[PDB]
Every structure is written in structure tokens, then in C-alpha cells.
Amino acid sequence: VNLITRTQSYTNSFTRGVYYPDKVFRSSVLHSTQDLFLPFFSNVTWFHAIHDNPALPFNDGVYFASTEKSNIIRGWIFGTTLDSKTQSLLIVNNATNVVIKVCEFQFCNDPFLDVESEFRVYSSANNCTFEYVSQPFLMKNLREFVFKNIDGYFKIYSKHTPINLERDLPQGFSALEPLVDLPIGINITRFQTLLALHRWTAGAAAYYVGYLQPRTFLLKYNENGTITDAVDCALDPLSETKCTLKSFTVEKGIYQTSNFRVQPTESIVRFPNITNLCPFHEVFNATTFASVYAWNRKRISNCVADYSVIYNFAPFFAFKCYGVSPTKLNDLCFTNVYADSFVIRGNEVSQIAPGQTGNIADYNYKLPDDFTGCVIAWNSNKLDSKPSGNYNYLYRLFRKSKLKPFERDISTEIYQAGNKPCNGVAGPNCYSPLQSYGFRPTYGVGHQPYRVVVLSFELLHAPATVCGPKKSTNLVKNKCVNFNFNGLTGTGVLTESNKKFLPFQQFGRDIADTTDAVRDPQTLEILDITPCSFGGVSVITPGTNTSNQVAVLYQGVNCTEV
Amino acid sequence: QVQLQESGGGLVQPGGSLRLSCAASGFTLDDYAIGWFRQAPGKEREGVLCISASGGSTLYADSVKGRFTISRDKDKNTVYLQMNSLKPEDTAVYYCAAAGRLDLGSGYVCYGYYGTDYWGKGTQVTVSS
Ligand SMILES: *[C@@H]1O[C@H](CO)[C@@H](O)[C@H](O)[C@H]1NC(C)=O
Ligand SMILES: *[C@@H]1O[C@H](CO)[C@@H](O)[C@H](O)[C@H]1NC(C)=O
């Protein structure tokens with residue numbers, strides 16, 4: 001039942017949430033690490049619940065804080081959608097022990113503790129994978145916890161600090177000490193916190209929730225090994241100077257911290273030239289399909305292959321492809337397409353697949369085991385079946401050896417299965433390796449004729465010619481943008497090239513062994529390339545004993561671009 | 001696939017000459033017996049000429065023996081019919097047809113008459129008389 005409401009205020013993070021990055025002792029040294037932390041002076045949602053959408057996202061990790069003293073808060077739940085369709089975490093605190101479970105429980109709109117039952121938390125557990133029991137963690141005070149999940153490993157750090165009567169988060173420092181690690185290894189996008197109410201009875205609670213980011217931190221250990229101060233590396237340029245110089249004091253002078261560049265924003269698409277469209281209507285529906293032993297082959301190039309209109313040409317069910325996807329055929333671009341249309345038996349429809357053997361395969365039609373393409377088969381019982389029985393269709397039956405991939409046999413003769421020569425007469429041990437298909441409208445599903453069209457695509461080895469109508473949106477003329485050109489990945493600010501690339505020229509090499517003019521195949525336009533604006537950053541500041549004010553100087557760039 | 005289309009014809013004086021040819025496109029049968037047929041308005045259609053596919057064994061009709069010359073070319077898969085000494089009784093709608101050979105008693109014998117698998121649109125041959 002819905003009986004709880006919640007309000008959200010907001011506050012600053014000040015400087016909190018620094019946990020011992022590694023369980024290693026040091027002394028009187030400064031250590032620089034890179035890990036997940038709470039960036040300083042960040043955004044905090046002060047939640048106040050009173051008796052609601054407890055769907056709080058999890059992101060990468062969570063920092064939780066509370067100041068209640070009645071032990072009203074208990075346990076946590078983690079998951080991605082929190083239904084019975086997926087697993088979820090069941091870390092529940094208790095005055096005696098602590099229990100963690102992973103199963104596809106069914107949580108209601110607001111799980112809670114009856115208080116000592118969890119039926120309202122979840123109806124049942126069906127397919128469970130992990131269980132664990134241990135000693136409980138929770139034992140005028142401020143209680144801080146940090147939970148994270150890295151490489152399928154769930155780690156919790158905690159700290160209980162004493163606080164005076166202060167309204168907001170106190171200043172100073174307080175390290176977090178590790179407590180727990182477990183191997184769960186699931187995706188978790190959000191989390192919920194459980195409350196226990198006696199019976200119900202009115203209650204109130206308040207807490208702070210924050211999210212963490214991967215940053216580089218610097219920490220100062222004292223002579224006993226307890227962290228007393230830390231410095232962020234991405235807060236303000238002075239902090240960057242402190243991180244680079246590796247000290248807590250900066251003297252008067254000028255220092256160099258890092259560089260700056262203009263980031264790319266978009267991407268540029270340059271397809272092959274387009275003038276015409278592929279004639280798909282003359283292959284799938286022509287009132288004629290060649291025999292299986294002598295199959296037709298049509299070459300398709302220099303046109304746009306609209307596979308979407310294929311469904312409107314033949315009454316088939318769906319595509320089946322091996323090296324490509326039916327829905328992704330409008331993006332990939334191929335230099336050549338091959339169409340092979342024929343008629344086979346209903347039970348022989350399953351006989352077209354890599355790594356298969358049959359009478360049709362090794363004697364009529366063979367494809368490489370590395371086939372990259374699609375096959376479309378549809379029944380044609382209303383056109384290739386006659387009351388008297390169709391006789392035009394023939395298929396080979398006897399052959400001396402198996403057919404190689406993409407090989408056809410049309411030559412006819414009298415097959416010999418005896419020592420004596422056939423001598424052109426089909427007598428003893430002399431047969432005809434060509435049998436006519438028996439098609440009738442009264443036959444079964446597996447014996448009805450089926451029209452099969454095989455489309456084979458050639459990968460990007462030659463200049464591409466066949467793919468969908470992708471617009472070559474010109475990359476404006478003054479944008480720091482990346483570009484993908486037929487396998488070449490690059491970036492820069494790119495204008496129109498005034499260079500006179502003679503019709504054969506497609507790429508321009510600079511003095512420094514790199515491209516400075518590129519070519520779009522869609523329209524014969526050559527494009528000029530220059531590097532994106534970039535430079536260095538320096539900091540001018542007096543000694544730290546005087547003031548923290550600094551000045552930032554960008555090298556070689558006027559105040560016109562960032 | 002298998003489609004038969006004819007060419008030639010028209011109106012000619014008695015004793016003239018004509019050439020009629022029907023082209024067989026898409027044919028795939030190994031052995032078959034194609035035949036030519038004519039039908040004057042008011043009479044039943046009947047076979048005219050037919051030759052063997054393997055070697056070209058000439059078979060002619062009594063009424064049109066000698067006057068009707070037939071030739072089969074495998075290069076274009078078409079049958080050429082030559083007409084001469086035309087008579088008023090030759091006025092009919094001429095058709096071309098294709099059918100397979102009869103396989104009875106472990107032998108190869110070409111059979112025409114009725115029971116033809118495919119037929120063409122046909123042409124009209126008229127004698128001025
Ligand atoms: C905290 O979050 C609110 C909600 O977006 C935001 O408007 C506010 O600026 C944030 N506070 C600070 C100090 O950035
Ligand atoms: C470190 O421990 C010693 C005794 O073990 C103690 O005298 C000293 O005060 C401790 N350091 C700090 C900073 O309190």
C-alpha cells in the first residue's frame with residue numbers, strides 16, 4: 001500500500017567521501033591515484049520521507065549519508081528494473097546479522113518491513129542464484145557509506161563520525177574504511193532503500209544521496225597512516241597545478257599544467273557516387289525461374305539496392321542471412337551483388353545452408369562455407385504445378401564428384417556405372433543424370449515447388465557500388481569534425497579544397513606524411529584539411545601563503561575560440 | 001520460361017511462296033517433338049509437319065507432302081517452315097507447338113498429333129485465290 005511521501009531539497013557536497021583506495025599502509029607521503037570518487041562541491045539531493053517514487057538510479061556507484069539516530073533506516077536493494085523478470089540484490093540489515101540474496105523477486109511499489117516480515121518486500125523467489133550471510137554493518141552522529149560495483153565485484157566502505165549540532169555537512173576530513181567485497185556480477189541501474197515501521201505508525205526520515213565519477217585524486221597520509229587531506233585534480237586550474245607539482249603549496253611564479261584542444265562534434269558520411277537505382281523487379285518476379293541444375297546469375301552494380309521493396313515483389317515470409325543482417329543491408333555498402341534464382345522442392349528448402357550435404361548441394365548448386373548473403377524462399381505451387389504434372393524442371397542425380405562452391409553443371413550425357421562403355425545407349429549400367437521434378441497441386445507441403453533467390457554480397461575490397469541512398473551532408477565549412485573515409489579515421493577542421501586533384505587523384509599527402517585533402521565518392525569534391533585549434537595552458541599565481549587567486553593564460557590563441 | 005512465338009505470313013497469290021518460323025525460348029527438355037498445326041475456320045485443327053530432335057527424321061502429312069518444307073535450327077532453337085505452290089485449301093490459322101517425346105518400351109520415338117504441352121499465339125496465312 002502507498003502510505004509514504006517524500007520531498008527533495010538540494011545542497012552542496014563540500015569536501016566529503018574519500019575512501020582508502022587500496023588496503024596498503026604508508027606514512028608521511030603524498031600518493032596520487034585514479035579511481036571512483038565524489039567530485040568536490042557537487043550536487044546533493046537532500047531527501048526527506050514522511051508518513052512516492054523510490055526509483056533512485058544507481059549509475060556506477062552510490063554515496064549515502066544519514067543523521068538519524070533511531071536506526072529507522074535498514075538495508076538496500078539494487079537492480080536494473082526490479083521485477084521478477086531479472087535478478088536483484090537483497091542486502092538487508094538486521095540487529096543480529098546481515099543477509100544478501102540474488103533472485104527474481106517481485107517487489108511492490110514500496111517494499112518495507114512490517115516489524116519482522118518481508119512479504120511486502122517481495123511476493124516470492126523463483127530462480128535464485130546467490131545467498132550470503134555475515135555480521136551486520138550498522139552499529140549526534142553522521143553515518144556515511146559508499147557502495148560500488150567494478151568488474152562484477154560489489155564493494156562497500158563505511159564510516160561513523162561524531163557530529164555536533166550542525167545543520168549541514170560539517171567541513172574537515174573523514175576517511176572511509178573498507179568493509180565488504182562480494183562477487184555478484186550483474187547489471188544494476190537503480191537502487192532503493194527500505195524502512196521499517198511498527199504497527200501502522202507515523203514516521204519521518206532524512207538522508208543524502210550522491211553519485212560518483214572516475215577522477216584522479218591526491219591524498220596526504222600523516223605519520224600514522226590516517227588520511228588528513230586530499231586534493232582533486234579537475235576542480236580548478238590551481239588544483240591541477242597542485243596535482244602536477246605534487247605538493248600542497250605553490251610558490252610565486254608561472255607553471256605549465258596541460259594542453260587544450262577543440263573537441264569534434266559530429267561525423268561526416270561520404271558514400272559512393274549515385275546516378276541510378278537497382279532493378280530488383282526483374283529478378284524476384286519475372287514469371288520465370290531457371291532450373292536448379294542450370295541456375296541464372298545476375299550481376300548488380302552501380303545502383304542503390306532498396307531491400308525494403310523486396311517484400312513487395314514476392315509473397316515470402318522473411319529473409320535469412322549469414323554474414324549480414326536483413327535490416328542492416330541498407331547501411332553496409334558492397335562493390336558487387338549476385339542474384340541466383342531457381343526452383344527446388346519443398347523439402348529441399350532446408351538444403352541451402354553452409355556446412356550441409358545433399359543431392360542438390362554437391363550435384364546442382366554449391367556455395368562457400370564463408371557465404372555472406374541472404375536467401376529468400378517462397379512457395380510457388382499456384383504457378384509451377386499442373387494437374388497433369390510439371391515436367392520442364394529437371395535436376396541432376398549422378399555425378400563423379402562433388403561440385404565446388406559457385407559452380408554450375410549444364411552439360412548432359414549418359415552416366416556410366418559399369419566397366420563397359422555406355423556407347424551412347426542407356427542400357428545396362430547406363431543411366432540419365434537428369435530427373436524431372438514431379439509437381440502436382442495435390443502433393444504435400446514438402447513436395448510443392450519453391451522459388452529460391454540467393455543474393456550474395458561482396459565485401460569492401462574494390463570501390464563500392466551497391467548500397468542505400470545515404471545523403472552526403474556537407475560538413476559545413478568551419479567545424480572541428482571527424483571523418484571516416486573507406487576505413488580511414490581522422491579529425492580536423494576542413495574547408496573546401498582549392499587544390500587541383502586531377503581526376504585520378506583521390507588522396508593528398510602533406511609534407512609531414514599525413515593527409516591534407518580528402519575525396520568524397522558521392523560527388524567528385526576534394527576537401528581541404530587543417531588541424532583543429534589547440535594550445536597550452538599556464539597558471540600565474542603568487543605564493544600560497546598570500547592568496548589562492550590565480551590567472552590562466554592560453555598560449556597562442558586570441559580570445560575568440562573557447 | 002517455355003514460350004513459343006511465330007513470325008511471317010500474309011496474303012499471297014496461289015502458287016506463291018512463304019516462310020514461317022516459330023522461335024522456342026526457354027526450352028530445357030533434353031528430348032522433345034515439336035509440331036506445326038493449322039486450323040481453317042470451320043474445321044478442326046490437325047498436325048502438319050514434325051521432325052525428330054535428335055537427328056531430324058522427316059515426317060510429312062499426305063496433303064502437304066513435298067510442298068511443305070520444314071527445317072530445325074538448334075543454334076537459335078527455332079523451326080523454319082518453307083511454303084511453295086500454295087493452294088486455296090491452305091487458307092488457315094497456322095500455329096506452332098512443342099511437346100516432349102514419347103518414352104514407351106525403352107525407346108525414343110517422336111509423337112505428335114494431340115497431347116501437346118505448349119502452344120503459340122499462331123499466325124494467319126491467306127491465299128488470294
Ligand atoms: C543541485 O541540483 C539542482 C537540481 O538540478 C541544481 O539546480 C543545483 O544547481 C545544484 N546545486 C549546485 C550547487 O550545483
Ligand atoms: C600516532 O600514534 C602515536 C602513538 O601510537 C600518537 O602519539 C600520535 O598522536 C599519533 N598521531 C596522531 C597524528 O595523532
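Here, residue 1 is simply the first one shown, and the rest follow in order.
The deposited model was determined using electron microscopy, 3.7 Å.
Using N, Cα and C of the backbone, Cβ positions are placed for all residues, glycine too.
Over in Swiss-Prot, the protein carries these features:
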VARIANT   A:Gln34 to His (Swiss-Prot position 52)  In strain: Omicron/EG.5.1
VARIANT   A:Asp52 to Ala (Swiss-Prot position 80)  In strain: Beta/B.1.351
VARIANT   A:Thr67 to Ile (Swiss-Prot position 95)  In strain: Iota/B.1.526, Mu/B.1.621, B.1.1.318, Omicron/BA.1
MUTAGEN   A:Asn93 to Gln (Swiss-Prot position 121)  Partial loss of biliverdin affinity
VARIANT   A:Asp110 to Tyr (Swiss-Prot position 138)  In strain: Gamma/P.1
VARIANT   A:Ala175 to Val (Swiss-Prot position 222)  In strain: 20A.EU1
MUTAGEN   A:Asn187 to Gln (Swiss-Prot position 234)  Increased resistance to neutralizing antibodies
MUTAGEN   A:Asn273 to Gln (Swiss-Prot position 331)  Reduced viral infectivity
VARIANT   A:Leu394 to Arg (Swiss-Prot position 452)  In strain: Delta/B.1.617.2, Epsilon/B.1.427/B.1.429, Kappa/B.1.617.1, Lambda/C.37, 19B/501Y, Omicron/BA.4, Omicron/BA.5, Omicron/BQ.1.1; Contributes to cellular immunity evasion and increases infectivity
MUTAGEN   A:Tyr395 to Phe (Swiss-Prot position 453)  Decreased HLA binding to NF9 epitope. Increased binding affinity to human ACE2
MUTAGEN   A:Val425 to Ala (Swiss-Prot position 483)  Increased resistance to neutralizing antibodies
MUTAGEN   A:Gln435 to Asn (Swiss-Prot position 493)  Reduced host ACE2-binding affinity in vitro
VARIANT   A:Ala512 to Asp (Swiss-Prot position 570)  In strain: Alpha/B.1.1.7
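What Swiss-Prot annotates, mapped onto the structure for a quick look.
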residue	record	CB count, 10 Å
A:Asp52	variant position	13
A:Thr67	variant position	14
A:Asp110	variant position	17
A:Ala175	variant position	17
A:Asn187	mutagenesis position	11
A:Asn273	mutagenesis position	14
A:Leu394	variant position	21
A:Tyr395	mutagenesis position	23
A:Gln435	mutagenesis position	15
A:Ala512	variant position	6
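Straight-line distance linking the Cα atoms of A:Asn273 (mutagenesis position) and A:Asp110 (variant position), rounded to a whole number, equals 59 Å. Just so you know, the Cβ of A:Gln34 (variant position) picks up 11 other Cβ atoms within 10 Å once every protein chain is counted. Of all the recorded positions given, namely A:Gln34, A:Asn187, A:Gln435, those whose Cα is no farther than the 10 Å limit from the Cα of A:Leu394 (variant position) are A:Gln435. Neighbour list (A:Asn93 (mutagenesis position), Cβ cut-off 8 Å, at least 6 residues apart, same chain): A:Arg74, A:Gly75, A:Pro136, A:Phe137, A:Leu138.
For A:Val425 (mutagenesis position), the count of additional Cβ atoms within 10 Å of its Cβ stands at 10 [all protein chains shown].
Distance noted between the C-alpha atoms of A:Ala175 (variant position) and A:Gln34 (variant position) is 17 Å.
For A:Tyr395 (mutagenesis position), the spatially nearest entry among the recorded positions A:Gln34, A:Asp52, A:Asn187, A:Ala512 is A:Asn187, judged by CA separation. On a Cα basis, A:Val425 (mutagenesis position) lies 88 Å away from A:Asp110 (variant position). Cα of A:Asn187 (mutagenesis position) to Cα of A:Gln34 (variant position): a span of 23 Å. Each of the recorded positions A:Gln34, A:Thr67, A:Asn273, A:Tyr395, A:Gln435 was checked for a CB under 8 angstroms from a CB of chain B; none meets this. In terms of C-alpha distance, the listed recorded positions A:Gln34, A:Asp52, A:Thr67, A:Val425, A:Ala512 place A:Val425 closest to A:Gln435 (mutagenesis position).
Spacing of A:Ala512 (variant position) relative to A:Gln34 (variant position) is 35 Å (Cα to Cα, whole number). The distance from the Cα of A:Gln34 (variant position) to the Cα of A:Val425 (mutagenesis position) comes to 87 Å. On a Cα basis, A:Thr67 (variant position) lies 21 Å away from A:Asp52 (variant position). Of the recorded residues, A:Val425 (mutagenesis position) and A:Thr67 (variant position) place their C-alpha atoms 103 Å from one another.
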